[PDB]
Number of protein chains: 2
Amino acid sequence: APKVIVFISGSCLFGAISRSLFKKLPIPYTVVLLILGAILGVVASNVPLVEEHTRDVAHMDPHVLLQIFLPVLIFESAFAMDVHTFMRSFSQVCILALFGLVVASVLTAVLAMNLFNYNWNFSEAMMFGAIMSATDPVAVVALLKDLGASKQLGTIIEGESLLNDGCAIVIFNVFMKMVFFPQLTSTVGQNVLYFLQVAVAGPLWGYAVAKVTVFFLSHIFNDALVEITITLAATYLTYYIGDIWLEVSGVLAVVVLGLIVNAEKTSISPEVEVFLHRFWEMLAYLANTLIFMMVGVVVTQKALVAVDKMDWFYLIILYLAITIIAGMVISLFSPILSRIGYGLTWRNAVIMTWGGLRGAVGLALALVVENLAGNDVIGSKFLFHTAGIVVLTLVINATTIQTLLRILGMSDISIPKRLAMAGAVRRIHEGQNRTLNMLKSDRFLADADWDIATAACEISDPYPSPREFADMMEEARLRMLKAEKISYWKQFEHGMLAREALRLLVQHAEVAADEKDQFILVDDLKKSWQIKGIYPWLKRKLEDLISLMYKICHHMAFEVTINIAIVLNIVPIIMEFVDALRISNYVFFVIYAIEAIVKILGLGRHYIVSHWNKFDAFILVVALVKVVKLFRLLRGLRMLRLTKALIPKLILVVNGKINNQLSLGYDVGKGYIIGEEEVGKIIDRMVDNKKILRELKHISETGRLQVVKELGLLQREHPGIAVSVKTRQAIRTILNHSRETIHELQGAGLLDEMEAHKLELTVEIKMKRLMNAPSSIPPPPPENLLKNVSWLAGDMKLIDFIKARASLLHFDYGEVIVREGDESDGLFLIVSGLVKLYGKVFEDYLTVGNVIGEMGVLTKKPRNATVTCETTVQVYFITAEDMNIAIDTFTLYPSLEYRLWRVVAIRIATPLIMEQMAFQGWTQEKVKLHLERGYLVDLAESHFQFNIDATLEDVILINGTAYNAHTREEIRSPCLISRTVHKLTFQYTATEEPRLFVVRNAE
Amino acid sequence: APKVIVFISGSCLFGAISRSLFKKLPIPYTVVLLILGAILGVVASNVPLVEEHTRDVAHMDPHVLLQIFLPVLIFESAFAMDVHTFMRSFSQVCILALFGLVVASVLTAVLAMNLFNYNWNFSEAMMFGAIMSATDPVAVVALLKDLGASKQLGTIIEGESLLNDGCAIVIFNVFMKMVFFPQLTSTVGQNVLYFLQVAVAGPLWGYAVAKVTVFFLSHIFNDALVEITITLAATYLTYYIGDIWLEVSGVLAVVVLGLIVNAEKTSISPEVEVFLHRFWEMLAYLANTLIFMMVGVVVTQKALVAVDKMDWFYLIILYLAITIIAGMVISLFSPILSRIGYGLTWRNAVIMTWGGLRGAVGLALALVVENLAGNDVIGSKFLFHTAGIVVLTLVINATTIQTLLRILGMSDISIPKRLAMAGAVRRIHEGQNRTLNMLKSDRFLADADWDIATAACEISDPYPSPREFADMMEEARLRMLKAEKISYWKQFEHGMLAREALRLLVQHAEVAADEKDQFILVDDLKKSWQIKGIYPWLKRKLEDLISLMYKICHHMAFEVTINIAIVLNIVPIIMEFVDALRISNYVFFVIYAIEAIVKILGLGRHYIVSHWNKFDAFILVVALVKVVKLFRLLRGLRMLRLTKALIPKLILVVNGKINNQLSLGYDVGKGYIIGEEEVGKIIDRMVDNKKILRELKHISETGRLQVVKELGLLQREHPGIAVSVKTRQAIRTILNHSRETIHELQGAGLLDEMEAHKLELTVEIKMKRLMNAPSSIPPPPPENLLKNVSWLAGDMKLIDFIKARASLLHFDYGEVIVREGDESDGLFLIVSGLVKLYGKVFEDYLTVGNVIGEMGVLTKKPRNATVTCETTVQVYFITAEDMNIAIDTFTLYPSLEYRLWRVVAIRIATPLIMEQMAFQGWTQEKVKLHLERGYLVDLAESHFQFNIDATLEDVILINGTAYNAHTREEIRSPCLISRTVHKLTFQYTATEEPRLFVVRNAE
């Protein structure tokens, strides 16, 4: 009976000890595992009891390593990494990784032939080179994450190393079959078929299983166990079907699964994500520690009795050569691949060519070779050289990478840490001092040991002239970039931005920051919503043209019955090409009679269908009838009916792809617009030069106008996808705000924990259902647009009155609707097309669902902005006389005048509160939500005098000329009343009736 | 080769299907698993291919069920439940569960003897009863959690059922050995020793392994993988060592390990807790579904071919009998055990005697019996009756428990849902409507489909006269209880309360709520800090009196060298009772010479120690020397030096127990005091009767005074533990507030996600290090108390000046220190003892570290409260003339006068802002932290006139008479200035100087 408990338990304990005790040291903890295994190996070589307890795990079957350890170690790497940045340039990175591994393997094999004195063939040398061409970027990515070189460079090298490991395993298997099992006699055509089976069919199987898994996972709500078990069983079944068919070369399939399931994380609950990540991390950790222990013991016991001085000399030469060729491949390949957008600097190339640590994949392959070799010296040489190279890398490179980085670019933390991390630690210290001073004046903690608290609560920092004009210009540019980054992050924390859009925006900000003089250029951002114009649009266009029983027999299972008949009939169809013939013939005749009477009924359909009717008639003609062997399969061509119902599914999937691109484009554009709008208000009081601030305002306005025009045209091009994405945005905003309300209720004590958990559960169910919505919502008719206006919704009589007196107007390109200075003819409502509103110095673009001329119909003022049609525009026109009639008709508390004045009041009051800036962090959304709570009260009830309390947070003058009760303080609209005022009255003037907007505090 | 992949995969798939499809249905999903297994069993009995694919998992070895399935199913139940309420009355619940299972098993066995026609012995019948005496409370606890009957009743029944399952397994094994393996022979002594091995040694082994595991887990910081692997390996090794020694009776050891590890959750990171809980949940889920599938197929294939009508009749009679005896045991046992503090009602007893569902433990035992029986009909009868009883319970009881509850107590949701859940949903709806109205007036989402958003964003509700005087009295009492519960929850969310203290307080509130007329009585709360007065205090007292080389050779390894020598010498000592004798004798002689020269050196220690020197001399006398066999072990009695170093460890563990009790007591007392203090201010403006509010204020004041006096005496009794717990409270408060500051920085965009993660990591490391602090911090000397005063700290010259002129006064019980009306002699500082400050109608208790008479030395006003010594009090006295000299000496910006005025200003201004309550949700802590930011500015610099801005949040008049610039507004101190005021000036009056406190808004 084999003894394994002590070895596994001791490996776990020693891994914990080495992991905890080598946290601070720069050396990796795995070399400690290697030396511990070496000591255990020499002890077992001396002591027989330790040998008995060690021999059953130290010398295992090679299929344990090939079938259990390597799939886990590769799947954890594939599953752990983020893919949304790596899968943008997936094909090119795949090509780069494959080419690099192939060339490095060939140079290592040539070195193994000419330099080494062992009589080694090309197959043995190529397996040798494939072993020593598998790297590990863990140190490089760890030291590049915190240094802030790029978040788009660690993912690239991570994915490249993952593909490197996969192809290294594949070629190792290909050459191991030739070396150790030479009885096989596959030909050139068989080799080509095997290459097609490995490099194409495997990833396709993994992709299909992954797609089915996400499809079934998206329909499970509030069940963590079902999702976890389904995901794990799908992983095992993918591995098993790949393993029994492609042997160890069928790892690529599971790799693909690990990527695809990682990409579609929205169908997986976050608790399921964290559980699966920790699960696979623990499995890979156990495999890693076991591999290092067993290679240590088996390299001390066996491979250290057949070594000479020439072996050590060859190990040193090979260590030099692998570094030389690792530099050579990146020198000859990476500068050509400048299309990545992450062009190599002098520091980055040397960092990623020096931190090429070796890992446990090559050690496992060397273990497999040593097990398969037997008593031959080839396994001993393989294990000795692989272990020596791993040791040399893990010492020298892993300890000297930081020193090399300091030599290259001083390893300096730069500004992000120089200043930011200083602010936080200074204000954290001040808050802690304030809390401690509050605690010292308590009544119950007055006897606490304050030395202990003070010492154990503080934290530590982890880390005129043209020249003057250029200096303030650079300072203002850096300040604007910093403020834009703050705005993007604040938009993220409120749930108004997705993670990918925020990452794109901050990547553009960081790219523009380190340049000498470059702001956020629209051309870099334009590659977020322009990606629709590829083959998906053409494919959707091509499929658009292709597409008593049609209504009475119509149901959710009308054609599904025929589809079920096809699915039931494929099984007797498919057995002919792969006794029981009589029953199959009888059911064939029954189904043929059924479809014959179906076609007889369809003869009354007036032959409307052109393709499907002809194909069904041909099918019936074939079914009604050595040519017998041919006719046995000729009747089996009855799959012409599946492609009739498959066209909508392909249309749906191309709609999903277009929507997935358009959502990211819209998020990027909206975030940029909001960031510029906030930064223009922020930088107004932080610049001490009129020319500099004028230039900054000009460039910001130009960029914002270009972005908004492009977004409007993108909406115009395809309405269904735009309506779908905007609806999803609105629903996400509402759900996020309701979740915030739930959390605020829970914090105030008014909600128990279980009640809050139930409400949060309902909110998450609604979010998961929203994330699987239709990807193309049809645009609404203009009547729905007229009925859904903010000041018209809810009143059926008013809706009928306005709809009866409204007219439709159509305008072409270049027409002018209304010029400046003219009297207000009426009120517009854009229902189709973009339009440009320009006047006095300002210019904006209005799109569908927008209203023009509310101020003109309210205050009877002349127009002040010319409106020109950018496209063919359809508008709704309401005459001003009808608007006056409707105003004088409705006299309820939700008055037409009241709502009409409230809308323009909020619209004119938001910029004043934004420009005020008596605080910080007052975003446009939270300013708008603060102004929404406020209301205006007519002065007729209060005898034209208002008494000011301090319960108001802000008071704004939206109309007329103010007159306070002290010295008749006179102010002009629109203006934010000065903080130091008193109670104000008003005089009834028939020419102008002033009105004001007052906002209370939060209850 | 066996085929198992299809069966396991289909079991997982069918479990997912049944679990998802039967969420809404009231029936449990496991009966669907049973019918699916039955259909598969009849198909395999017909079709041979399905039989080949089913027979290898359907008919497994019984040791797979005994060694893998039952340990997992019991450990998951033990590990999942919370224990801090169940382990309060652990021994009594254990006794109750054991007695109930024993009697019910007896009753069942008698029924299986007399009624059934099978010739069954006592052992077979007792194994039958042990199989059918194992229940499952899952439905009862699920329907009692949401109903809100009691949070202290679900845990009790959960633990009782867990112990029931464990003892059922134990007795099943005991009788299965007698039934199926009768070759063994048992005596009285052998059976007694086996009982001692099972019922004592196993739980002790589990407890010891658990203690070692928590000890090693508490020293690991920032390593999830190490903690997870150590915990899982500890679980396996506990199971293995218990297994190979006790067979299936190691479940007690693994249950003890699960409970003890779950109790000590503070040494385990929360991510580790959630991972381990999900891991064991998934394992138990797989075991459950597999067991139900194979019992279905086996009962269909085998047990359904040997049944008669009499078998069904006996099944019905047994189903009635098990319910009858389940009622009988709870009728005869539970009313006696009413000492737990959770008495049984009429509804609860019937609910917990009707919802006795059967589970997979009994099914697994029946499968084991069926496997062991062979071709005998006993296994068929066992499986048939067990499966029938499980089916009948899972249908009838699991579907009719809700109907029975609605018959008993209407299953009505009561008030907590009637009102609370209505407020939240109404408010949530209003917030959603506000957000939607904000979104409709946007510029980019103006074309969204608002019908879809409106329909998919709304949520649904889950659910004079004495009589008049009594009505308002009841309304006021319910309002006070609700406000107290809100205050306790708000204290929890701020981190000022622990979970156990909050649970105790809300349990007392709910207990007092449903009574006719009963407030929060101090006697119920007194059982939180009175639990010190048990044997731990006496044990600590008894151990207190027991306890050139002592300093020069002293180090961290001085006596540890001798301890290491003892640890090295036990191995040659212990082998005598269990060739190599010469080396052992030589090292014995070497160690004896070493300790002889140690005693020679110790001869110069003047023979100071009495016990240890005598024992060491006796050890040396023994070591310097068929009696040879006795002397071979006589020299082995050298374990008298470990108990010298073991006394401090036992003192430390009893200190830890005392501290663990005292922390809960202090938290309960502090939370009650704060809740009463807030509720007294809240209810002031919510009561419309002077008599009712006077009575409520009187009872609240009496309770608060009693609690604060008891807490002061508890501090007085033992200073070290009190200082330790108060220091831990202060450090926890500071760390929580710093974490809040980090989150607020992250929300405002000024901190990146990675920087915030690093700062949070440092905060969690500090919290984990704080949770493992010493449990007895020595009290400070009075000099440290004088140097740590809030208005004296930081100034070394002032500290020296005050310390030079301070005197120490000692007073006994009953003395009066200063009476009312007398002139202020000076300033006090309590450094030892409790003291009572009573005067004018008010009365309070002051403890160490408190200052009396600051107002008297500031404003030179006569004393207004007599101060009487409740105990022997040591105080620090500073003369008033020296205080005046110090005031007139220091003239820097931190003035003594300014600091004293700020302290008394915050002290006098906190109640005014507390009473104002302009915005609800104002806690005392937040009011204090808001007042801390404010400062007072002297009127001499501003020419005795102050200009009011609206940048102030609150203005308070702490001294003098105010005189505004309008009508010379006159107000008297202390008073909160009316919100409607203007800029005020002041006149220089030599007799009294008005001073005021102004607080700005948040930047």
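Quick note: numbers on chain A are straight from Swiss-Prot, i.e. 74-536, 570-653, 670-700, 730-776, 797-1011, 1031-1193, in order.
Determined via electron microscopy, 3.1 Å.
Using N, Cα and C of the backbone, Cβ positions are placed for all residues, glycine too.
Noted in Swiss-Prot for the protein shown:
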MUTAGEN   A:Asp238 to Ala  Abolishes sodium:proton antiporter activity
MUTAGEN   A:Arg803 to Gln  Alters the half-maximal activation voltage of gating current. Shifts the activation of the transporter to more negative voltages
BINDING   A:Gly1043, A:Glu1044, A:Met1045, A:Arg1053, A:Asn1054  3',5'-cyclic GMP binding site
BINDING   A:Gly1043, A:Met1045, A:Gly1046, A:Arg1053, A:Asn1054  3',5'-cyclic AMP binding site
MUTAGEN   A:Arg1053 to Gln  Abolishes cAMP-induced shift of half-maximal activation voltage of gating current
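Among the listed recorded positions, namely A:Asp238, A:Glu1044, the Cβ with the most fellow Cβ atoms inside 10 Å is that of A:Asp238. Shown in sequence order, A:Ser995, A:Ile1042, A:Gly1046, A:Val1047, A:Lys1051, A:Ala1055 are the same-chain residues outside A:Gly1043, A:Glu1044, A:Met1045, A:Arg1053, A:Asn1054 whose Cβ sits within 8 Å of the Cβ centre of the 3',5'-cyclic GMP site. In the deposited model, 33 residues between A:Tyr536 and A:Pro570 are left unbuilt, and the Cα atoms of these two flanking residues are separated by 38 Å. Note that 19 residues are not built between A:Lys1011 and A:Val1031; their Cα atoms stand 5 Å apart. Looking only at other Cβ atoms within 10 Å, the busiest spot among the mutagenesis positions A:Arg803, A:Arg1053 turns out to be A:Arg1053. Calculated from their C-alpha atoms, the gap between A:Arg803 (mutagenesis position) and A:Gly1043 (3',5'-cyclic GMP binding site) amounts to 75 Å.
Unmodelled segment: 16 residues between A:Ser653 and A:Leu670, spanning 22 Å (Cα to Cα, whole number). Here the binding-site residues are A:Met1045, A:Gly1046; the one with the fewest Cβ atoms within 10 Å of its Cβ is A:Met1045. Taking only the Cα positions, the spacing between A:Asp238 (mutagenesis position) and A:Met1045 (3',5'-cyclic GMP binding site) is 67 angstrom. Residue environment of A:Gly1043 (3',5'-cyclic GMP binding site) contains 22 other Cβ atoms, counted within 10 Å of its Cβ in all protein chains. In this view, A:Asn1054 (3',5'-cyclic GMP binding site) is surrounded by 14 other Cβ atoms within 10 Å of its Cβ, with every protein chain counted. A gap of 11 Å separates the Cα atoms of A:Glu1044 (3',5'-cyclic GMP binding site) and A:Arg1053 (mutagenesis position). Two residues, A:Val700 and A:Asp730, bracket 29 residues absent from the model, and the distance between their Cα atoms is 15 angstrom. A:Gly1046 (3',5'-cyclic AMP binding site) sits 7 Å from A:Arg1053 (mutagenesis position), counting Cα to Cα.
Straight-line distance between the Cα atoms of A:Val776 and A:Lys797 is 16 Å, even though 20 residues between them have no modelled coordinates. In the three-state DSSP scheme, A:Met1045 (3',5'-cyclic GMP binding site) is classed as helix.
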